[PDB]
Amino acid sequence: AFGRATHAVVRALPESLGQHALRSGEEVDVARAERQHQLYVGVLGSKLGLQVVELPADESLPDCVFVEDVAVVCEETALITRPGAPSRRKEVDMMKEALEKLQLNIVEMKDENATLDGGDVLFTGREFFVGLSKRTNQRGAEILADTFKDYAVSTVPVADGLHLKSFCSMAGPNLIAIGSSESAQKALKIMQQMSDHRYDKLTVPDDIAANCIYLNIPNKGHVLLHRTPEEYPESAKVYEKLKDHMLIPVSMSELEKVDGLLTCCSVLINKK
Ligand SMILES: *c1ccnc(CSC[C@H](N)C(=O)O)c1
């Protein structure tokens, strides 16, 4: 019933990430990013009971750590994306291998005109929302709908160099964690006109902290992976009011420099 998952698929980050990972100041501490990453990996694996499929790092692919961009998974059908950046399209080769070893329904985005980034796809359990930016185009959302037939797909424009989940994420069933800046409050109002259902809102002052990770572990509660108070204290105050969720402060300050967030580093899978 939304949020249930049994497997997580991640990928180690390479040394190429420090100097050659795409971004939109301050250099990246490669050692710290991989310390924050394994702790991130430890929470999905040894903490929340999921088994984490760790994928080896490819030094020719600086952004290989952000596996969400190359796969959108729903129920028993996984969509292999064609990323917006041509240099990221080879990240999908090992992604397809691993997801196959899990025996999912594999739909590859092969249209030479299709580009879709997994960070631009916000799935609410009832329908999809696809950000329209330079990474995800119109037709790129049209294979997403063609892939997942039983869900409505509505597209929302994303300005600047952002993804859709750069300022928003699901913090619960029918609950949408939203940022407070002007671009997020604009994309949120647009999405609620297309949906015939009324969604809830968890407004946080920091757009980066609006990207969380919601999980539903049976008899364990509703788990929320949010940004630590050291990273964003004003936004961690909001998540602290949720006394009925298992709150876990996860740090991602290094990978945030290359526009990498909590959601983008793992592909969550329910296999039953
Ligand atoms: C998660 C949330 C928002 N944006 C992303 C893409 S970052 C990966 C790479 N640096 C890039 O293509 O910008 C992931």
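We're sticking with Swiss-Prot numbering for chain A, so the shown stretch reads 9-32, 35-282, in order.
Placement of Cβ uses the backbone N, Cα and C atoms for every residue, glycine included.
Per Swiss-Prot, mutagenesis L30 to A is noted as: Reduces enzyme activity and affinity for asymmetric dimethylarginine about 12-fold. Around the Cβ of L30 (mutagenesis position), the number of neighbouring Cβ atoms within 10 Å comes to 17.
According to Swiss-Prot, the feature substrate binding site maps to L30, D73, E78, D79, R98, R145, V268. A sphere of 10 angstroms centred on the C-beta of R98 (substrate binding site) encloses 23 other C-beta atoms.
For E78 (mutagenesis position), the Cβ neighbour count at a 10 Å cut-off comes to 27, with all displayed protein chains included. A mutagenesis experiment is reported in Swiss-Prot for this position, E78 to A, and the note states: Reduces enzyme activity about 1000-fold, and affinity for asymmetric dimethylarginine about 100-fold.
The active site, proton donor annotation in Swiss-Prot covers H173 and is backed by a curator's inference. According to DSSP, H173 (active site, proton donor) is assigned to coil rather than to any helix or strand. Packing around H173 (active site, proton donor) is summarised by its Cβ count: 26 other Cβ atoms lie within 10 angstroms of its Cβ, all protein chains included.
Under mutagenesis, Swiss-Prot gives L271 to G with this note: Reduces enzyme activity about 10-fold, and affinity for asymmetric dimethylarginine about 7-fold. Within the same chain, residues at least six positions away from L271 (mutagenesis position) with a Cβ under 8 Å of its Cβ are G129, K175, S176, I218, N221, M262, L265.
Residue environment of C274 (Zn(2+) binding site) contains 24 other Cβ atoms, counted within 10 Å of its Cβ in all protein chains. Per Swiss-Prot, the feature Zn(2+) binding site maps to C274; the stated evidence is similarity to another entry.
Look at Swiss-Prot and you will find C274 tagged as active site, nucleophile, backed by experimental evidence.
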Starting from the Cβ of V268 (substrate binding site), draw a 10 Å sphere and report how many other Cβ atoms land inside it. 21
Taking all protein chains shown into account, the Cβ-based neighbour count within 10 Å for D79 (substrate binding site) is 28
What's the CA-CA gap between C274 (Zn(2+) binding site) and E78 (mutagenesis position) in angstrom, rounded? 5
At the unmodelled stretch of 2 residues, I want the CA-CA distance from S32 to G35, to the nearest Å. 9
With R145 (substrate binding site) as reference and a Cα-Cα limit of 10 Å, the qualifying recorded positions from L30, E78, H173 are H173
Inside 10 Å of the Cβ of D73 (substrate binding site), count up the other Cβ atoms and send me the figure. 27
